[PDB]
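Single-structure report; data block below.
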Amino acid sequence: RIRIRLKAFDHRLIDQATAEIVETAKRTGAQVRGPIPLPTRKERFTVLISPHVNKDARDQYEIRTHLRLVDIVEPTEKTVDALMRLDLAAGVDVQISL
Amino acid sequence: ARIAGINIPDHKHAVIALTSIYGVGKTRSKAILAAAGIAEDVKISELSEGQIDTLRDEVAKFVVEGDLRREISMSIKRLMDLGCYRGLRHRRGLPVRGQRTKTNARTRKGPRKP
Amino acid sequence: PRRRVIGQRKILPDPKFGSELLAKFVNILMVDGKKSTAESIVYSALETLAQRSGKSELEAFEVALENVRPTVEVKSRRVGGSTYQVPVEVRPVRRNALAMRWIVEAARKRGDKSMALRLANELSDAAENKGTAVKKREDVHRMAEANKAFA
Amino acid sequence: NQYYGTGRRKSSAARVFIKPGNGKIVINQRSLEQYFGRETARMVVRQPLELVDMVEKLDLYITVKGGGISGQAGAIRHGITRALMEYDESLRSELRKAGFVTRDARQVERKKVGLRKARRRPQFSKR
Amino acid sequence: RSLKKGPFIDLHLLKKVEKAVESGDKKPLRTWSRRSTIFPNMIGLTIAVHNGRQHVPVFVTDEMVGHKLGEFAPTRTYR
Amino acid sequence: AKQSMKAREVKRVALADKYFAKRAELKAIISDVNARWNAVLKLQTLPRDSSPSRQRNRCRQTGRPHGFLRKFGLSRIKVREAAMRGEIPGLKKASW
RNA sequence: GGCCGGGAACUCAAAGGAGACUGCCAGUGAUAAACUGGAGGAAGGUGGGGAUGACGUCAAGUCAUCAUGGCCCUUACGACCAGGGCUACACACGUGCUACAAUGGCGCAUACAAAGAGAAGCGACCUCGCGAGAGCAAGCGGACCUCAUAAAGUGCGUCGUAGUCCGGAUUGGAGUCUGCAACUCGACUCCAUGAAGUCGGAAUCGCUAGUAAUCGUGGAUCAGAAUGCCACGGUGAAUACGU
């Protein structure tokens, strides 16, 4: 319906983007349950630090994938207007699907 | 209790008794007793002579003892006579499947000497 | 252990009998960190001990272990370019610690069937002494008294 | 109203409930003897109920997941102590001495680079 | 043992085998490919297996059909 | 990093769409228990360098044939050189 | 059957906060720093672990990832292709796995995890085969669906001290899979064979608590080959008098 799901890399990026979408929706419309935090998948990589030998020292790498789910419960024609194209995208992949 | 092949076990299970003969192991051991209709946990003691020859007939089907030794030794000798990779590898006393001879050939090769 | 002195952390007691002495005992026998298989041997050994001897449960192994308590032990010096063994009185914490070890180590050298049985055999011969632990308890005893000089 | 307590022990999280009724143990819709707790850590679930006047005092419903046999048992151990809030923090004063309200900070150590599992440095050749 | 259904061979050597039947056998054929298995039609014919120096004159026989061409030429020189 | 073997990659990768991919639909349903005719396996005289797993997957910048990661598409050295200069979003010092 | 209303508590989940500072108290200490103990608290004396590695040393390693001074070859020390080698075998050492077993082997029944990966992918369920897998074929770009039925443990039975139901090597016959391609030179399965080995010489390696030890799982690499490597959890000790 309005089943939204995004993904951001930094510990706090979406928190302001998924904040502004709430008061855009709940002010003009109604309901709007709010941003569900969801589990963060963290893809951990480990590779050899030196070009030759030196396996005993390695630098560990990680990429955190932070999810959010808004889910506006009120699909009014007033609230769907003046909401889209206020995303001001900082990279984050917006997706609207079941 | 001659039991077809020259091996004669006693005072043990029927599953153990079978595996002691050459050319028979744990899988066939269960199959021969299951085919003949014998229990796993019953011993050679309390087993009639008319119950022996039924299991004797089952082991008599598959090639066992000296007949399997010559059959395997045919496939060793014949394969050596080909002059193949495996054939030269048998006669020279070295690993046939392609194991590493760099280190740990000690099973097929044999003990270290000067 | 040069600067830092530990607080000697206390293990929990035995879940059946409640004895904190047996909590260390099961842990000596425990190999591969298996407490469940360790105690199963311990109880099966202790049940066969008190049944055969006809004594009570707690004081069977305690009076048994009291016979295998070492009086004194020695410590290697290495000071003036030579090995000097100096005898010292083992304290009650270390006294039963070596006792439980040498019972389990003596039962480990046996060629008997089960661990419950072979351990119980050494517990059975603890009160009247023919076994290997009761030989092992006074090994340094002969080396001691000869080293009474160094004190 | 129900008398709730959480508790946990090495990634094993329990959810304890207490009431005034009968002393039948119910864990994950299963009995205490049918909760397989026969060997050491048999009665660590009732370790916080060792030194109390009980006979058959309270209903108890508990539910633990995560970790293993002993970790789930210590989650029930620490969980029941939080559920003692029916008697507020008056009975805690004696329970502080026992150290059951004390939550275990000991967690399994991470695997480290050039180490077999968290500590063991793999042996080196001679000198 | 391996290769599932059907014995795998190379195309160029299959033509060489059919050449030895149709046009008739003459000399040992020098082949670089060791991938192709021996067949019943190859019995009687002469081939030569390369292995890092020169093609070794290997003769085909009845029971050699089961094994590969490269088995009969050891690559690594010893002694 | 030896521009010839890097140029050999450009050949090897570019052949994968012509000879295989589209025409490698042959051998998939064809070499299967059906109905046999052995003329299908005689189509394997193709140049071979199009093979689906023939590339080593060298690093996109340098061309090292070792320490390649499928995620970043680069070698561990060029991962670290880049990683310390940022460039991978969400990448930092891993500790937990 | 949390499965369907519902319920938002709870666990779980990820955002922002509080909470641990020798401060409250006691003693010692030049009355300072600090130390020892106590109280409170989930956590007390840099809480636990990681990240975090000064000025410099060893002309230490890396001209082979890359970059680059100089030198050298340039119808060749370049370039392309096929096959071969890197996997050799009278030897020596290191680093590991698997054992020598009744704290155990085998067979049946049964309970309890965490961290991941997955669209040129992971594969239910279903049918076929003893099996490796094959054909048919949902859902899920993923707290949903798939890999995934974790093992120690535990309940019975059997084995009862032997080169054995220990142990699995080697070898034979016969299969599957990935791929143009499995002989050199594979993984894995089936049947059969069942070397050595029964705690190992001088000496030598690590570890102070959720550690040693032991028992499983996942990933990266990758078409396909882990006992390695990286990551995760289960159960879980011994002993620290002292320098």
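Chain C is numbered as in Swiss-Prot, which gives 2-152 for the residues shown.
Quick reminder: no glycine exception, Cβ is built from N, Cα and C everywhere.
Per Swiss-Prot, the features are:
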| type | residues | note |
| --- | --- | --- |
| MUTAGEN | C:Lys36 to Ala or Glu | Defective in ribosome assembly |
| MUTAGEN | C:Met116 to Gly | Significantly decreases affinity for its own mRNA |
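Rounded to the nearest whole angstrom, the C-alpha distance between C:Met116 (mutagenesis position) and C:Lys36 (mutagenesis position) is 14. Cβ neighbour density within 10 Å is lowest for C:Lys36 among the mutagenesis positions C:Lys36, C:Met116. In the three-state DSSP reading, C:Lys36 (mutagenesis position) counts as helix.
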